[PDB]
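Here is the structure we will look at, set down as structure tokens.
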Amino acid sequence: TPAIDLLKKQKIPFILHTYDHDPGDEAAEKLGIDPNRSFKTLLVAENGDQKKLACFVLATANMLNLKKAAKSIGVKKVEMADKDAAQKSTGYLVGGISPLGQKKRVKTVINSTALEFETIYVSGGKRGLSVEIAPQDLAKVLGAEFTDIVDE
């Protein structure tokens, strides 16, 4: 996948985990991961402008706080990206959106709590593939910031 191609091209350490998707957090369940280590990747539209997306990476059981997310990227408001807008921009389907190797690279923000883990797990770009990666190494590839972007 473009995500794994990218990590191999940049020589970034990672472990590839594979599970049979039976065709929310399937990866945490099938790989037996603590939930708070399993992260999902969401895209938002800056001021609701579906051509100006940004990427947010947060534990799958957390909820994205939109006001926090808009502050983290210095915009007045964000709305969730429409499905087609997220798919055309990233080249992935929901269920398989990786923060890595998106067709269009956009600014990325990882929730702060990622830093409490030696490694985290993010989508590898298709259902059934999970990339285990140190959070600071993820942030280094993507130029990402760590910021509180979640509720509770």
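Just so it is clear, chain A uses Swiss-Prot numbers, and the residues here are 2-24, 30-158, in order.
Here the Cβ of each residue, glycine as well, is placed from N, Cα and C on the backbone.
Annotation note: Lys46 (mutagenesis position) sits in a strand segment as assigned by DSSP. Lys46 to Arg appears in Swiss-Prot as a mutagenesis experiment; the accompanying note says: 44-fold decrease in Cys-tRNA(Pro) deacylation activity.
What Swiss-Prot notes for the published mutagenesis of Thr47 to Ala is this: 21-fold decrease in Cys-tRNA(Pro) deacylation activity. Every protein chain shown contributes to the tally, and the Cβ of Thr47 (mutagenesis position) ends up with 25 other Cβ atoms within 10 Å.
For the published mutagenesis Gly101 to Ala, Swiss-Prot gives the following note: 36-fold decrease in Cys-tRNA(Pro) deacylation activity. A 10 Å cutoff on Cβ-Cβ distances gives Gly101 (mutagenesis position) a total of 14 other Cβ atoms nearby, all chains included.
The Cβ of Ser129 (mutagenesis position) has 26 other Cβ atoms within 10 Å, all protein chains considered. Recorded in Swiss-Prot as a mutagenesis result, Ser129 to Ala carries the remark: 5.6-fold decrease in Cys-tRNA(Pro) deacylation activity.
Listed in Swiss-Prot as a mutagenesis experiment, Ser136 to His is described as follows: 16-fold decrease in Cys-tRNA(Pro) deacylation activity. In the three-state DSSP assignment, the secondary structure recorded for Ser136 (mutagenesis position) is strand. For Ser136 (mutagenesis position), the count of additional Cβ atoms within 10 Å of its Cβ stands at 24 [all protein chains shown].
Checked against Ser136 (mutagenesis position), the mutagenesis positions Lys46, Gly101, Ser129 differ in C-alpha distance, with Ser129 being the nearest. Around the Cβ of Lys46 (mutagenesis position), the number of neighbouring Cβ atoms within 10 Å comes to 22. Here the Cα atom of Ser129 (mutagenesis position) is found 7 Å from that of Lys46 (mutagenesis position). Annotation: residues between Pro24 and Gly30 (5 in total) lack coordinates; Cα distance 14 Å.
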